[PDB]
Amino acid sequence: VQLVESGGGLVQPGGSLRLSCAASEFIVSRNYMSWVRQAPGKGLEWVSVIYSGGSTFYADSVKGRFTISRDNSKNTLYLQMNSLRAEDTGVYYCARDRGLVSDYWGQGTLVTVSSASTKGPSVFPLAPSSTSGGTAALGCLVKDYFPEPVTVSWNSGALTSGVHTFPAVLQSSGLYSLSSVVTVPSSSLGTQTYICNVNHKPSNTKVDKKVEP
Amino acid sequence: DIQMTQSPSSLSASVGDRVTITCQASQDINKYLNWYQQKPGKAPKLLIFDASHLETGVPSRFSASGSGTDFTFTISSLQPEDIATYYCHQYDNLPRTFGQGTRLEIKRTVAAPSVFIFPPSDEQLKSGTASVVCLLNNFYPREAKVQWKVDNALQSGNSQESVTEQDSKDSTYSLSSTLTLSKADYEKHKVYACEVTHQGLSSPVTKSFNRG
Amino acid sequence: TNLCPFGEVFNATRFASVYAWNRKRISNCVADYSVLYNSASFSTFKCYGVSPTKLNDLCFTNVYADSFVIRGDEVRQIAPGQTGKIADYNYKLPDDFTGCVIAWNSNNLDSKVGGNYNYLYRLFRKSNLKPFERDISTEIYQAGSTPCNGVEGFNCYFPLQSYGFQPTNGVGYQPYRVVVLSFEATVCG
């Protein structure tokens, strides 16, 4: 009913990696599957496909370096990535092919191919101002982390409307920063607790920052 | 090695319009093109497969035709949840190819932004850096001018900004400009202002603070 | 004493679909394979065992002549060591094949206006064929975990698809009739 991908992360140029795509209603060993990647802010690139019968095909860009395979015993499709280069950085999607039409798509995992090393972020509060009625804005600044992604939520999920988690900007540091904001009623500030749950999986960084006046 | 070329790269139309994306193949692909929608940050949706056939569950306003080389994808009645990049995809020849992609933007009435300024955290100042954040919270169009006044001096070269993509129901944008400066520089001056200029603003609004 | 009946298999009025390809056995005869070679009307006349010109110069125990229709785009796959929908689920030549693969347009004959859907190919298959295997079953393909109960629907697919052979198709998407002669006492030349 779904395709759940994992295994992407930070790898050294020339390094190795293997992605996982585990399925819920499809049967990988009986079904057509292909891997499709997207470098940041760029187009899509079909990479590899595996047929129901087992025959495999690759785009010349990744041939001889990547290898597509599946394990029926775990109902999971893998993509082995050897000899990685920088241009291999991007989001990697697995898809079920309805015999050449990729109809159901996984949500993707990020393979970042860089020599730099992992930095967890600092979470600072963006605190409300001094009309006791109306709407005030607050937020959390997630400064100086690497590599991407970071996932920000508010009050563990209880607060979703009005949240704007901005896209990260790569600092002159070479690190990343984003900051997410939420608009709440001005009369909530004294009583209601607001906490941004920052999570930076590449570094086992979980922060809960309570935002207060 | 079949090259798929869509147009336009960028496209702006207001709600309910008829929107039309073409995609031409270098060689012959018969009906084996299909059409994808990729909402920002999610994966692509299959909309139309085999050049013209509507995928189970897709709205009827989406349609495409073509066979051989020249293909047309059409949205009949533009809706707010349709902001996305749309890609055509050739699939029958080995190297599978996509088109360039078509960024679709909803055109909308003017919406003036709600502006908020945020001083640096006392926790951050302990590290040696102080970052002042300014927010435009819901505006149309994307074009806005954000000026940082520290004391009464315009500041250039130390701010970065980012924009959300269009909101999927109200078609608005939100922008955050972030003034970065050192703990030393921060405590040298006192009046910190953020001046926002926008289409829908009768005159620039400033949101400022003093230290304390 | 009498000629091998190749006009029956080459010049025949209808051809098989590739998934249910026809095979003509040929023994007790003598023919030159040069009414074939010097026809100059063939898009493919890819041979593996022997050279096409020097062919009516030799004898074999048995010879088979398989015949089907595929897309010209796909004649590529009718050769030992190929992979693809057709080499995997429809017609597969063995790695030690000794014989010739012959093909020609068919857009005059096998193309109907608006689409001749008679010609089919096997699209789904749990595992792909052994050399010279013929699988004409039409059971619903179970792509999901839910059993299919013979009813076609999601993850439950009809294994055959129909060529929409149209006269306006590019030549890759045009019908091509194909004859595969394989050789292993009774044929000569």
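By Swiss-Prot numbering, chain C shows 333-516, 522-526, in order.
So this one's X-ray crystallography, 3.1 Å, going by the header.
Any Cβ shown, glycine's included, is placed from N, Cα and C.
Noted in Swiss-Prot for the protein shown:
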{"type": "VARIANT", "residues": "C:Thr478 to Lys", "note": "In strain: Delta/B.1.617.2, Omicron/BA.1, Omicron/BA.2, Omicron/BA.2.12.1, Omicron/BA.2.75, Omicron/BA.4, Omicron/BA.5, Omicron/BQ.1.1, Omicron/XBB.1.5, Omicron/EG.5.1"}
{"type": "VARIANT", "residues": "C:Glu484 to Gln", "note": "In strain: Kappa/B.1.617.1"}
{"type": "VARIANT", "residues": "C:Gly496 to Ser", "note": "In strain: Omicron/BA.1"}
{"type": "VARIANT", "residues": "C:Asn501 to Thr", "note": "In strain: 19B/501T"}
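Contact annotation for chain B: of the listed variant positions (C:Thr478, C:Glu484, C:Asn501), C:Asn501 place their CB atoms under 8 A from a CB atom of that chain. The number of other Cβ atoms within 10 Å of the Cβ belonging to C:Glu484 (variant position), over all protein chains shown, comes to 10.
For the recorded site, C:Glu484 (variant position), the DSSP three-state label reads coil. The two recorded residues, C:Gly496 (variant position) and C:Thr478 (variant position), have Cα atoms 31 Å apart. Spanning 5 unmodelled residues, the straight-line distance from the Cα of C:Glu516 to the Cα of C:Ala522 measures 10 Å. Shown are the variant positions C:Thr478, C:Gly496, C:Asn501; the one with the most C-beta atoms within 10 angstroms of its own C-beta is C:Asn501. Each residue contributes its Cα atom, and for C:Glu484 (variant position) and C:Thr478 (variant position) those atoms are 12 Å apart. On the backbone, the CA of C:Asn501 (variant position) and the CA of C:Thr478 (variant position) stand 38 Å apart.
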